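> Sharing a structure here in structure tokens format.
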Amino acid sequence: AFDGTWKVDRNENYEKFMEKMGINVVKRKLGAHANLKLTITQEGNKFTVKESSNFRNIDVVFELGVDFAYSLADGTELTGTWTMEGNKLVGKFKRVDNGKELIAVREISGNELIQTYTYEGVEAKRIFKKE
């Protein structure tokens, strides 16, 4: 493992969007409604290896600083960057829905992870990770 694998959660869009975005009938709550495993390992300027989620499971593509634009569980809505060293995270782009560029944190604490996503402005996170 380049850094770890630690795996459950993510931030709640299910909260952000729940609280602010659109909320509705938990439509854009991609925040919480799935198990997932997160791993990150290949080159050293990277953080990327993780195939597990409620239905799909594969997540392996990163750069010293990039993320994707697609919708984590809908049409297409996401940003691309993630720029840090492997120890912390900070990288961001604007979403796909039109453009919300905000995302910056590593998920790490003793062993507990923190994925803080953002979008125009909402940071939010939910994770308790790693065995």
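Going by Swiss-Prot, the residues shown for chain A are 2-132, listed in order.
The deposited model was determined using solution NMR.
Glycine residues also receive a Cβ, built from the backbone N, Cα and C atoms like all the rest.
These came from Swiss-Prot, pasted as-is:
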BINDING   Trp83, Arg107  hexadecanoate binding site
BINDING   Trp83, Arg107  tetradecanoate binding site
MUTAGEN   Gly45 to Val  Small reduction in stability, impaired ligand binding
MUTAGEN   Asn55 to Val  No reduction in stability
MUTAGEN   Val61 to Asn  Reduced thermodynamic stability
MUTAGEN   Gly66 to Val  Large reduction in stability
MUTAGEN   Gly76 to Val  Reduced stability
MUTAGEN   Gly81 to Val  Large reduction in stability
MUTAGEN   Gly87 to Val  No reduction in stability, impaired ligand binding
MUTAGEN   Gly100 to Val  Large reduction in stability
MUTAGEN   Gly111 to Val  Small reduction in stability, impaired ligand binding
> At the level of the C-alpha atoms, what whole-angstrom distance separates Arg107 (hexadecanoate binding site) and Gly87 (mutagenesis position)?
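Here the two Cα atoms are 9 Å apart.
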> Which of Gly45, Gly66, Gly76, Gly81 has the fewest nearby Cβ atoms, counting only those within 10 Å, among these mutagenesis positions?
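Selected from the mutagenesis positions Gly45, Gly66, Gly76, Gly81 on minimum Cβ neighbours within 10 Å: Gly76.
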> Need this for a regression test: mutagenesis positions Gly45, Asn55, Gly76, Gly81, filtered to those with Cα within 10 Å of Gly87 (mutagenesis position). What's left?
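Within 10 Å Cα-Cα: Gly45.
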> Go through the recorded positions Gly45, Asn55, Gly81, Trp83, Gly100, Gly111 and tell me which ones have a CA within 10 A of the CA of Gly66 (mutagenesis position).
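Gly81, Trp83, listed in sequence order.
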> Going along the chain, which residues six or more apart from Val61 (mutagenesis position) have their CB under 8 A from its CB?
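Listed in sequence order, they are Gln43, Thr49, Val50, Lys51, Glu52.
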> Which of the mutagenesis positions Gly45, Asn55, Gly76, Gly111 has its Cα nearest to the Cα of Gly100 (mutagenesis position)?
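So, spelling it out, the nearest of the mutagenesis positions is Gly76.
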> Check the Cα-Cα distances from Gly81 (mutagenesis position) to the mutagenesis positions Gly45, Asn55, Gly111 and tell me which is shortest.
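For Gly81 (mutagenesis position), the closest Cα among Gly45, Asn55, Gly111 is found at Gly45.
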> In whole Å, how far does the CA atom of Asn55 (mutagenesis position) lie from that of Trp83 (hexadecanoate binding site)?
24
